[PDB]
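Asker: The following block contains the structure, expressed as C-alpha cells.
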Amino acid sequence: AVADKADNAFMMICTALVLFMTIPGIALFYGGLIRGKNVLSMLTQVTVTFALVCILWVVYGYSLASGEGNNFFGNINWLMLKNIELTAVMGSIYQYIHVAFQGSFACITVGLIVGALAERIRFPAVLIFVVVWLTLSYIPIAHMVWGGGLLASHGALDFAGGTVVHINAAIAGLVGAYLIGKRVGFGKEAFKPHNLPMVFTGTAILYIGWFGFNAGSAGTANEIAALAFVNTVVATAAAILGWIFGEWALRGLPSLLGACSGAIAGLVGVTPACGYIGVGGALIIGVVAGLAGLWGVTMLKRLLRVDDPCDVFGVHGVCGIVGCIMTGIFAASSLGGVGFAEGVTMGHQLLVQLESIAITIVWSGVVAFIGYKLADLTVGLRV
Amino acid sequence: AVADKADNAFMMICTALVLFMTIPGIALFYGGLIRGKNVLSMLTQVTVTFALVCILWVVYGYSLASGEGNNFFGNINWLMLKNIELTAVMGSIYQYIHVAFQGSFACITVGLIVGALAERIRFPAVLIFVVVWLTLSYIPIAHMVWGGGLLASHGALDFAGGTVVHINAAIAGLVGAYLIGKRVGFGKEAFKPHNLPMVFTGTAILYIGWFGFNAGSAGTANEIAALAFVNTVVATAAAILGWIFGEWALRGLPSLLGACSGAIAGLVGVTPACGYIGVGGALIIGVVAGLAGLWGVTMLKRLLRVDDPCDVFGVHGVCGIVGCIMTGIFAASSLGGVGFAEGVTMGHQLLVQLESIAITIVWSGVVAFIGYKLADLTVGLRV
Amino acid sequence: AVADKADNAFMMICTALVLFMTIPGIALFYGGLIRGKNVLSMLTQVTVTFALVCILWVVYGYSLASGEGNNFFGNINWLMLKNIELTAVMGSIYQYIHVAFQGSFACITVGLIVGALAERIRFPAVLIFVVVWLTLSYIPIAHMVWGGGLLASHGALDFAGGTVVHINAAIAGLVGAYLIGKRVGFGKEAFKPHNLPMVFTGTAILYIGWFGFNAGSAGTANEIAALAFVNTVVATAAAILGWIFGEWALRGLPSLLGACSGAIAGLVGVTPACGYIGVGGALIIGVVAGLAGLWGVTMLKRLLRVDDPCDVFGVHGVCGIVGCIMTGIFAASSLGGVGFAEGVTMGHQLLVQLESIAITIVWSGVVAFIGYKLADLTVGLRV
Ligand SMILES: CCCCCCCCO[C@@H]1O[C@H](CO)[C@@H](O)[C@H](O)[C@H]1O
Ligand SMILES: CCCCCCCCO[C@@H]1O[C@H](CO)[C@@H](O)[C@H](O)[C@H]1O
Ligand SMILES: CCCCCCCCO[C@@H]1O[C@H](CO)[C@@H](O)[C@H](O)[C@H]1O
Ligand SMILES: [N+]
Ligand SMILES: [N+]
Ligand SMILES: [N+]
Ligand SMILES: [N]
Ligand SMILES: [N]
Ligand SMILES: [N]
Ligand SMILES: [N]
Ligand SMILES: [N]
Ligand SMILES: [N]
Ligand SMILES: [N]
Ligand SMILES: [N]
Ligand SMILES: [N]
C-alpha cells in the first residue's frame, strides 16, 4: 500500500502524545501520590524502565507483538526492525510510525506499574520484572489483541487497550502490591494534600496524551479517530462527574483526588470502547466507570486501609474490566455503536469480552508473579 | 463535502492543544496566583466544571451554538449529536471534530472564569453559575460570532474569540469579583513569589495550546492556519516585550509575572486578529496589547489594591477589547491584512468591532449577574 | 510548488512542540538546577529573551538565515517577511510555517544558553548578548548548515542541529560560564534533590518537544520523519541506559539526574544523525552519547568542582560533537543509514563533520565572547 501523509502526521503526533503520558504524565501522577522521600527513586525507575521498554520494543517486542506468528506471539523476523523497509506501509502509515506508536503503549503500560511500585521495589529488581513481564505478558497480550492473535481471532473488541494496557497492568501492579510489603510511616496514612496538584497535573497530561492513545488507535485521521476523540472527551467528563457525584454522596464533598480519579476512570473505561460506541454510550460508560472506580478504590481501602499509589490499579483494573464489558453492549448499533462483527450477537460479544478479561487477568497475573519471583530470587524484590 | 484527513489530523491535534489550555494550563496558571490553602478547591472546581462543560456541550451546547437557528441561538436538532452522521463533514473536517474543537473553546472560557473565582465561590454555586452562563452567554455569543448569528451577520471580525472567549469570560469574571467578596489574609496582599513558577508553567501551557486555539480556528492546515500561527508567535513575543518594557519603565525592573502577563496579553490581543492581519500588524497589536494589559491591571490594582487572581480578567478584558478593535484596523490590506468584506471600509469595520464588544460585554455581564444571583439565591455564592 | 496540507499540519504541530521545548521545557529544566532564589529571574530572562528571539527572527533572522546570499548569511529581502506571499511554499509547506519552525529552533538554542546563565547575568546584559549572538552566531551558522551556506556546501550532515543548536549553544554557554563568575553559597555545592522533579519534568517536555524538533526537520510527514521519530525514541532510551549504566558503575547507583542527563545526551547525540541513520545506529549513538555525556560532565566537575546548571553545556557540547561525528559513520548504508552524497566516502564525511564542528565551536565561541564583552562594556555582565 501507500502511506497517507495526513495519517503519518496524525500518528506521529499521537505517538508523541502517548509518550507524553509516561514522560512525564504518569511520573507526575504518581509523584503526587507517594512520599517526598521516594519520589526521586520512582522518577528514576520510571525513566529507566521507560528507556528499557523502548529498547526492548525495537529489539524484539514489535516483532513478537505485531509480527505474524501464532495465537500468542508473532515472530522474530523484525528484530531491531530488520527487514522493514523504511517505506514499508502498515495500514495507511509508514510501518516505522506503527512501531513507534505501539511502543508508546508498551511504555505507558509499564509506567503504570512502575510508577506505583517503584518506591517499594529494588532498582535491579524492577528491571528484571519489566523484562520478564514486558516480554511474556505485554507482548503476548498485545499480540493476542492487536497482532491477530487469540483474542482478536475470537472477535474481542478493545479499541485502544482496556485489556492490553489497563487490565494487564492493573493485575501486574496488584500482584506486586500483594507480594511486596510497604511500611507506612506514621502520619503518612493518607495522601498528602500538598502534593495533590502534581497528581492533577499528571492526570491532565495523561488526559491530553490519551487523545493520542485513543484517537491514534484508529490508525488514521478519519471519522473513527474523530469518534474516539469525542468519546474520550465525553467519557472522561462523565466519569469525573460520576465519581464526584458518588463521592459527594458518600463523603459529603467532592475532592481533587476524586475528580482526577474520575477522569482516569472514564479514560480507562472508554479505552476499549471509544472507536466502537456512540457518544451516548460514551457518556454512560463514563458515568458507570467513574462510579465503578470509586467503588473499586473504596474496596481496596477496605483491604489496604491506607492510601497507597497502588490504589491506581483498582481504577485501571475495575474500570478496564467495566469498559471492556460495556463495550460488548454499547458497540451495538441499536445503541449508536458500530457494529458487531458478522454473526455476532450482543450476548456472544459479551462472553467474548469476559473471556478476554479473564485471559488477560490470569496471563498477566501469572507472568507478573513469575517476574516478581525471579527478581526476588536473583536480586531481592523489597527495598 | 468530503473530509480532508490532513485537516482532520490538524484539527484533532489543535483540539487536544485547546483542551490542554484548560487541563492543566489555566489550572496551573491560577494555581500560582492563589493561596496554597485554596488551590485544591480551585483545581477541583476547574476539573469538575470542565467536565460539566464537556457534557453540556455535547448534550445541547454544540447544537445551540452551531446549529442554524436565529441571530442568537441555533437549534436542538443536534442534541447529544443526534442526526450527525459520523461521516458528516463540516468545512473540510468530520463534523465530530468540529464539535470537539468548539467544545474545547467552551472549556477554556469557563476555566478562565472558574480558575479565578473558585476560591471564593461555593462548589454547588459554581456549578449552577456555569450551567447558567454557559447556556445563556457562551452559547448565544458563540452562535452570534461563529454560528452565523448576529455578530457574524454584521461582519464582526473575530478569528479565534476575542469576544466569545476573552471578553465574554472577562466580564463574567469581573462581575463575579464584584459580587463575591474575598477576605485577604494578613501578609497575602501580593502574589506569593514562591508560587510564580506555576504561573509561568501555566502561561507556557496556555501559550502552546493557544497555537491549537488560534491556528485551529482556520479549520484547516492551510495558509491562514500558518498565518495565524506566525502571528501568535509574533504578537505574544511583542506583548511580552511591550509589557516588560512598560513595567521596566514604571517599576524599574521587569518581573516574571509581568512577562507572563505580557504573553497572555499578546495571546488575547491577537486572538480576534490572528487570521486577518499581517505579521507587522501582529507585532503592533502585541506591543499595544502588552501595554494595554499592563495599564488594565494597573487600573484594577487601584480598585482592588491587592493582587488577586481576578486581575487576570483585566488582561483578558482589556486586551480582548484592544485586539478586537485593532483587528478592525489591521485587517486592512493596506496594512498587510486580509481584507475587509464586501462594501466594508475600515471605519465601518471599527464600528462593527465596537458593536460586537459592547454586545458581548452587556450580554455576558447580564447573564453572569443572573447566574451568580441564581446561585446565591439557591445555594449561596460565598464560601 | 504547492503545499501539502498533511505536511502543513505536521509542521505546525512540530513547531508548537519545538516552542514547548523552550516554553516551558528548558525553563523548568534549569529551574530544577538552580537555587530557589534565582529561579524567578531565570524564568523572566528565558521568557523575555524568548520573546526577543521570536521578534528578531521575523524582523531579520529568517531572512538572513534562510534567504539566499553567501556562504555565511542570506539576505535582507525577507525583513519582517516582506515579499513572502502567504501562499508561498517552501519545500511542501507554506513558507510561513517554515519561518515559524525555524524560529522555534532559534528560541530553544537561546533558551539553552539563557536558562543556564540567567542567574549570573544582568538582565540588560543578557538582552545585549542575545542580540549579538543570535545575529552573528545563530543566524550565520543556521545559514551555513540549513540555508545553503558553507557547511551545507561542504556536505556536512546535520539533520536537526547538532551544530546549529547544540554545539553552538554549548560553546556560547561555556564561554559565558568562563567569563562570568558565580558565588556558590555555602551548602549549595550540589544540586538540591528537592528540586530535581522539576529537572525531570523539564527533561520530559524537552523530550516530547524534541519529536517536533527531530522529526519536523524532515519538513514533511514522510518516512524520513518517521525514521527520525523512531531514532529519537531509540537513541534517547539507549543514552538513558548508557548513562545510568556508566553511573551505576562509577558511583554504585543510578540517579534521577543521571537518567535525565542520559535522555538529553541521546537527544542531543541523535539530533544531527536522526534522519540519516538506521535504528541500530541510533541505539549505538545513544549509548555512546550517554556515556560521553557522563564523561563530559565528569570532566566539567573536575574543572568546576560544584554542580552548576552550566554543566548542561557539557552534555550539549560533548554529545553534540559525538553525534555529529557519529553521523559521519552511521549515515553509511552499510550500517543501515541513508547514504553519503555523491562521491563521498565515510572518511571524507568524517572530515567534513569535524570541520563543521570546529567551525561551529570557533564561530560561536568568538561571537559569544564578543557578545559578552559588549554587554560587559556597556551595561555590565555580572549580577
Ligand atoms: C487514581 C487515584 C487512586 C487512588 C484514588 C483515591 C481517590 C479518592 O480516594 C478514595 O475516595 C473515596 C470516596 O471519596 C473512598 O470511598 C475510597 O476509599 C478512597 O480511597
Ligand atoms: C495575568 C496576570 C494577572 C495579574 C497581573 C500581574 C502582573 C504584574 O502585576 C502588575 O504589575 C504592574 C507593573 O509592574 C502594576 O502596574 C500593576 O498594578 C500590577 O498589578
Ligand atoms: C544535564 C544535567 C547536567 C548536569 C548533569 C548532572 C548529571 C549527574 O551529575 C554527574 O554525575 C556523574 C556520575 O554519576 C559524575 O561523574 C559527574 O561529575 C556529575 O556532575
Ligand atoms: N492501540
Ligand atoms: N474558533
Ligand atoms: N531543522
Ligand atoms: N493510563
Ligand atoms: N492509557
Ligand atoms: N493513570
Ligand atoms: N486564555
Ligand atoms: N484562549
Ligand atoms: N490566561
Ligand atoms: N535541547
Ligand atoms: N534541542
Ligand atoms: N537540554
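Residue numbering for chain B follows Swiss-Prot, covering 25-407 in order.
Method on record in the header is X-ray crystallography, 1.4 Å.
The backbone N, Cα and C atoms fix where each Cβ goes, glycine too.
Take a look at what Swiss-Prot says about it:
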type    : residues                                   : note
BINDING : B:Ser241                                   : NH4(+) binding site
MUTAGEN : B:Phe129 to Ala                            : 1.4-fold increase in transport activity with methylammonium as substrate. Shows 80% inhibition by thallium
MUTAGEN : B:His178 to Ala                            : Abolishes the positive allosteric modulation observed for binding phosphatidylethanolamine and cardiolipin-like molecules
MUTAGEN : B:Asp182 to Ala                            : Impairs ammonium transport. Loss of activity with methylammonium as substrate. GlnK remains fully uridylylated and localizes to the cytoplasm during a transient increase in extracellular ammonium
MUTAGEN : B:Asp182 to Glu                            : Impairs ammonium transport. Retains 71% of wild-type activity with methylammonium as substrate. Allows some complex formation with GlnK during a transient increase in extracellular ammonium
MUTAGEN : B:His190 to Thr                            : Loss of transport activity with methylammonium as substrate. Cannot form GlnK-AmtB complex after ammonium shock
MUTAGEN : B:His190 to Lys                            : Loss of transport activity with methylammonium as substrate
MUTAGEN : B:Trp234 to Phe                            : Retains 80% of transport activity with methylammonium as substrate
MUTAGEN : B:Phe237 to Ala, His, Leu, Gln, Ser or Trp : Loss of transport activity with methylammonium as substrate
MUTAGEN : B:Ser241 to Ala                            : 4-fold increase in transport activity with methylammonium as substrate. Shows 80% inhibition by thallium
MUTAGEN : B:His340 to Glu or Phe                     : Loss of transport activity with methylammonium as substrate. Shows normal GlnK-AmtB complex formation after ammonium shock
MUTAGEN : B:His340 to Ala                            : Does not prevent transport of ammonia. Loss of transport activity with methylammonium and methylamine. Shows normal GlnK-AmtB complex formation after ammonium shock. Loss of both methylamine and ammonia transport; when associated with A-190
MUTAGEN : B:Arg406 to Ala                            : Almost loss of activity
Asker: Which ones, of the mutagenesis positions B:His178, B:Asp182, B:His340, B:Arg406, have a Cα no more than 10 Å from the Cα of B:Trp234 (mutagenesis position)?
Answerer: none
Asker: Mind giving me a neighbour count for B:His190 (mutagenesis position)? Other Cβ atoms within 10 Å of its Cβ, every protein chain shown.
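Answerer: Other Cβ atoms within 10 Å of B:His190 (mutagenesis position): 32.
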Asker: In whole Å, how far is B:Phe129 (mutagenesis position) from B:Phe237 (mutagenesis position) when you measure between their Cα atoms?
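Answerer: One finds 8 Å between the Cα atoms of these residues.
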Asker: Based on Cβ atoms within 10 Å, give me the single least packed residue among the mutagenesis positions B:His178, B:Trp234, B:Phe237, B:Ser241, B:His340.
Answerer: B:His178
Asker: Identify which of the mutagenesis positions B:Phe129, B:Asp182, B:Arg406 has its Cβ surrounded by the largest number of other Cβ atoms within 10 Å, counting every protein chain shown.
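Answerer: That would be B:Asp182, with the most Cβ atoms nearby.
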Asker: Given the mutagenesis positions B:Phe129, B:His178, B:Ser241, B:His340, B:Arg406, state which is nearest to B:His190 (mutagenesis position) when distance is taken between Cα atoms.
Answerer: B:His340
Asker: Please report the DSSP secondary structure of B:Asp182 (mutagenesis position), reduced to three states.
Answerer: coil
Asker: Check the Cα-Cα distances from B:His340 (mutagenesis position) to the mutagenesis positions B:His178, B:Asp182, B:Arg406 and tell me which is shortest.
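Answerer: Going through B:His178, B:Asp182, B:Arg406 one by one, the Cα closest to that of B:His340 (mutagenesis position) is B:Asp182.
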Asker: Say you check the Cα of B:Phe129 (mutagenesis position) against those of the mutagenesis positions B:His178, B:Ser241, B:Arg406; which is nearest?
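Answerer: Closest recorded candidate to B:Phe129 (mutagenesis position) by Cα: B:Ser241.
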Asker: What is the interatomic distance between the Cα atoms of B:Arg406 (mutagenesis position) and B:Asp182 (mutagenesis position), given in whole Å?
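Answerer: The separation of the Cα atoms works out to 35 Å.
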Asker: Rounded to an integer, what is the Cα-Cα distance in Å between B:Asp182 (mutagenesis position) and B:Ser241 (mutagenesis position)?
Answerer: 10
Asker: If you run the three-state DSSP split on B:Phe129 (mutagenesis position), which class comes out?
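Answerer: DSSP call for B:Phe129 (mutagenesis position): helix.
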Asker: Can you grab the distance from B:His178 (mutagenesis position) over to B:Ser241 (mutagenesis position)? Cα atoms, rounded to a whole Å.
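Answerer: Rounded to the nearest whole number, the Cα-Cα distance is 19 Å.
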Asker: Helix, strand or coil at B:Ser241 (mutagenesis position), per DSSP?
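Answerer: Its secondary structure by DSSP: coil.
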